[PDB]
Amino acid sequence: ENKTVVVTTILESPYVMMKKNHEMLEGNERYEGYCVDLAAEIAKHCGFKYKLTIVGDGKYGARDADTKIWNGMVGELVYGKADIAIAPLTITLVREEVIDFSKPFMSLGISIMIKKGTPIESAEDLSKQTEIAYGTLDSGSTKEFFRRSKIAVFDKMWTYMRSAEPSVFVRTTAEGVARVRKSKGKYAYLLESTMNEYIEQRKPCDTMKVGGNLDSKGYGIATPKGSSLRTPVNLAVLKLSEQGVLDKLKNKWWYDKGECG
Ligand SMILES: N[C@@H](CCC(=O)O)C(=O)O
Ligand SMILES: [Zn+2]
């Protein structure tokens, strides 16, 4: 109701993407995606004006164990470069310790992406074998999941992953997909089911989600501690949930324009 709200987001399909013609557009009109639509609904239910900005270091948010600094969208909120994050940003404990999250707007889990035909059905399968390399996004909740897991199978996978040479990790999702596509069934990618399910409906239609999800978690809208936005945004997400907006949006951006029939 007083100041333009600065929004940190990340270029990640289908959440935030450059519009074909963006170079001829100004401001928020540059971008399109599920999070852009969601930003707009949240902004009008809460009554604020906003500026979309893409995170500077193109990352999600992790705390460096020696430096102690938060990078990613999280750091932008921690250090006060942004007022709010509207992104496929996973609700985790170490983040919820330093920022607040709204209730989840998307439910998801860690899943496996394979090039179609790869003889893999599950995480147990991957752990039990050696021909097919597999990794995660370099920085993010998927990598931490494996880092911290006490469960045999995921420990076994982490043990392999962190020592694998050359690196099984990737700077971006799109980097992970491309490596799956290019690697003849010899790389499998570990990513949240949402992104898996999106790519699966994307040409050349050569990838696929196998098996069950490895976990159950959420993406949440993040705000810095003490923000006057915390409560109105949490309420808006619930309103958008209850009225079916979040299902319309997921359908719009995953399935309405799916290329694999
Ligand atoms: N959504 C994740 C990033 C993607 C991933 O880690 O697989 C996060 O907030 O860290
Ligand atoms: Zn509305």
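Sequential numbering from 1, following the chain as shown.
Method of determination (from the header): X-ray crystallography, 2.4 Å.
Every residue, even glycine, has its Cβ placed from backbone N, Cα and C.
The L-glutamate binding site feature in Swiss-Prot is assigned to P88, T90, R95, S141, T142, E192; the stated evidence is experimental evidence. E192 (L-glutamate binding site) has a Cβ environment of 25 other Cβ atoms inside 10 Å.
Here the residue is the original one, but Swiss-Prot notes a mutagenesis experiment at this spot, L93 to Y (Swiss-Prot position 504): Promotes dimerization. Strongly reduced desensitization. Long-range C-beta contacts of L93 (mutagenesis position), restricted to its own chain and to partners at least six residues apart, with a cutoff below 8 Å, are absent.
With a 10 A radius on its CB, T90 (L-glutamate binding site) counts 25 other CB atoms from all the protein chains. The Cβ neighbour count for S141 (L-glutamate binding site), using a 10 Å radius and every protein chain shown, is 23. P88 (L-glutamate binding site) carries neither a helix nor a strand DSSP state and counts as coil. Among the recorded positions listed (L93, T142, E192), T142, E192 have a CB atom closer than 6 Å to some atom of ligand 1, in sequence order.
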